[PDB]
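Please read through the structure below; I'll follow up with questions.
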Amino acid sequence: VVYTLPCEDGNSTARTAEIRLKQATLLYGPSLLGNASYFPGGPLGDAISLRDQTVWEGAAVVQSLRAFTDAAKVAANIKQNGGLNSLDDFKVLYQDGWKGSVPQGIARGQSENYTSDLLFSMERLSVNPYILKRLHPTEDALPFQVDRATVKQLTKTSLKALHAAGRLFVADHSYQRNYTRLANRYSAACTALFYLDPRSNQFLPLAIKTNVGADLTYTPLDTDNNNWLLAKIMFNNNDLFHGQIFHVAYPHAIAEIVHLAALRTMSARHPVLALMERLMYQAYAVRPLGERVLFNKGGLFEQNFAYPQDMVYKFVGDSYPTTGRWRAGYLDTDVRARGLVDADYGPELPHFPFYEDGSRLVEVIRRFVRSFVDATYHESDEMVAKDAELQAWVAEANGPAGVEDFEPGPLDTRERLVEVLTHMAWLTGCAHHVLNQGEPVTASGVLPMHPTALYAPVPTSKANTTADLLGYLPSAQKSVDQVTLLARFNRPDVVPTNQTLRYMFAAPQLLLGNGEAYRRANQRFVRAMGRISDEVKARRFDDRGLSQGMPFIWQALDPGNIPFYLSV
Ligand SMILES: *[C@@H]1O[C@H](CO)[C@@H](O[C@@H]2O[C@H](CO)[C@@H](O)[C@H](O)[C@H]2NC(C)=O)[C@H](O)[C@H]1NC(C)=O
Ligand SMILES: *[C@@H]1O[C@H](CO)[C@@H](O)[C@H](O)[C@H]1NC(C)=O
Ligand SMILES: *[C@@H]1O[C@H](CO)[C@@H](O)[C@H](O)[C@H]1NC(C)=O
Ligand SMILES: [Mn+2]
């Protein structure tokens, strides 16, 4: 199969007949996991979904067996240590364990530095960077009030001064206030307030408000009863839920619907669709299995989290009108819109690890996609504009497929197609793995500070509550169940099978079906991603014990370790 644009194909009546058959058999079926994007239906849509699920099953079985072996080992070791009767006992949950299912190990520094405020705040700029926003001096009010004396001891200034200087930031999970909780499961609905401290030039936590029950406000000065430490725990619990259900819409639902629109309008012979098919490897396995293995009643999610299934579906439906917007989710557009990059109303964040690694990856991807588009369309914008199948795709996405905020048609320049395909590659090869893939087990779901559920009521009092936080955290057993669940979202075999971001474009069918310019661009991409992978693998702590300004080694965007596709 040598790929052809429609005008290059002398076999074109049969080509178009094939596309009309796809259009009769590959339909827009109901959205899965809530009110997001359509899912493939009809006989062909069912067969595509089934094909993907069937391929996915093999690595899922192998990996689950690995995770259960590792789990039995770790549980033996927690038994020899006499259980989990302290916070610092939780290290036994990870020490020398999970070598089979999580061979990259837990992110260094997570367990060792788990009380660090700077770690807690910098996680909002790394492990889940999709909630934080800067507070505009005049267009945003303060999310809540904080004791003036407390603020001044903490900051040597005031909230009005920091707010006016554009140095305040907020991560707001208060939408969880009135969620249903499962019996004997609890959670708050925290709003966390952060600031960029002019003294240390560090992005630091300032206050956490639960927004539930007694609706109390916490601060690093609340050292009594381990209150502040617990508040962070509560926030992380909310935040983990956010990051995992956020990623249902972004990347999964968006990529799925954009690609479904392409499958209905472009030939299998089309170079662009073949590229997209590579990026979307196994993608349509995720939401069906989510319905029946993960989010079912009930159900591994329900067995480890604090909310029932209909709250997951509620969150998806509530967030998709925003998080499903295609152009709004381009890397730069999103971080600028939230005021974290190029903000005119506040100082630049000194360290933003997600944006640093992410923007570099986007540039490497874009160099490849620019060469791909140039070779395919012979350096001609008119050839893009005259590609009837490409234009059919864009109109299908903007119309019957219901893609939100897609690129408006017609799409008449190479540059715009480059933006679209670069963003697809970003979604399947990078963003997915910032939020999901190995990120939870290695960082954002690391116990004790990131439990998937709480096990005692959120305190109604600062003074009259227990100083022992073990009642809220999962037990010795439920910790092993949590780490097992999150370990089953890792896929180590992408490394030995070269199914990683580094080899995203090195597909045999793409190398054979495109010309020599394709191969040369692939070679450049593979080399660049290999160098970035070498750098990420080599990250170490500096003299102050800080990697990328953080008390932990963040390797979630190592191109040599993460899939090129939406693997789980
Ligand atoms: C976070 O925990 C890590 C453990 O990996 C600490 O790492 C050490 O950091 C010092 C510098 O402070 C280095 O000289 C050591 O070589 C590091 N050890 C290892 C095994 O990497 C790190 O200091 C901690 N960071 C903070 C801020 O507490
Ligand atoms: C024309 O396209 C159809 C559909 O793929 C195929 O069966 C036929 O062999 C093609 N003809 C040539 C000469 O490639
Ligand atoms: C993986 O890719 C490298 C090229 O960088 C190659 O040397 C190796 O043989 C490949 N392994 C497999 C299984 O594809
Ligand atoms: Mn996923």
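The count begins at 1 with the first shown residue.
Each Cβ is built from the backbone N, Cα and C atoms, and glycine gets one as well.
Swiss-Prot lists these features:
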| type | residues | note |
| --- | --- | --- |
| MUTAGEN | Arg488 to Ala (Swiss-Prot position 539) | Reduces catalytic activity towards alpha-linoleate, but retains oxidation activity on 9S-HPOTrE |
| MUTAGEN | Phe489 to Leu (Swiss-Prot position 540) | Loss of oxidation activity on alpha-linoleate, but retains oxidation activity on 9S-HPOTrE |
Take the Cβ of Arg488 (mutagenesis position) and count every other Cβ within 10 Å, whichever protein chain it belongs to.
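By my count, 19.
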Sequence gap of 6 or more, Cβ distance under 8 Å: name the residues on the same chain that satisfy this around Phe489 (mutagenesis position), in order along the sequence.
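Expected: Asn436, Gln437, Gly438, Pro440, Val441, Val568.
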What kind of secondary structure is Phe489 (mutagenesis position) part of, going by DSSP in three states?
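SS state of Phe489 (mutagenesis position) = coil.
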